[PDB]
Amino acid sequence: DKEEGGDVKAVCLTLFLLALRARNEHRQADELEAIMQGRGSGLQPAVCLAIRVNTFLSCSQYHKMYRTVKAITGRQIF
DNA sequence: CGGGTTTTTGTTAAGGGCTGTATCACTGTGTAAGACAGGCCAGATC
């Protein structure tokens, strides 16, 4: 209220980001500042196809990996 | 157009820790048959 005027949201988020970066946690803080926007980090089907082909993966193994990721993370990345 | 004041950056006096890249000695794909010149026995022969 003194400096910002009531902007508790931004100052607390930035303080937490700095508290995260102080302990060498760039990964979690980057994930946090990415989810702050509220957009789904998805991949195009062409990208998944290229990954599947250029890494010597059968359709069965790719399906297993897809199922595992979607069931653990609870969201679609591939 | 400057003083005076503010904001948002540089900055190495030295260490901790995560991330990316070079390095090393090797690997798998080149993979079955045909041409030919010399030797030798059965044989038509003059």
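Residue numbering for chain A follows Swiss-Prot, covering 420-497 in order.
If you check the header, you will see the structure was determined by electron microscopy, 3.2 Å.
Each residue, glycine too, has its Cβ placed from N, Cα and C.
What Swiss-Prot records for this protein:
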| type | residues | note |
| --- | --- | --- |
| MUTAGEN | A:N443 to A | Impairs DNA-binding; when associated with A-445 |
| MUTAGEN | A:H445 to A | Impairs DNA-binding; when associated with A-443 |
Local Cβ density at A:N443 (mutagenesis position) - other Cβ atoms counted within 10 Å:
7
Look up A:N443 (mutagenesis position) in the DSSP assignment and report helix, strand or coil.
coil
Neighbour tally for A:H445 (mutagenesis position), based on other Cβ positions within 10 Å of its Cβ:
9
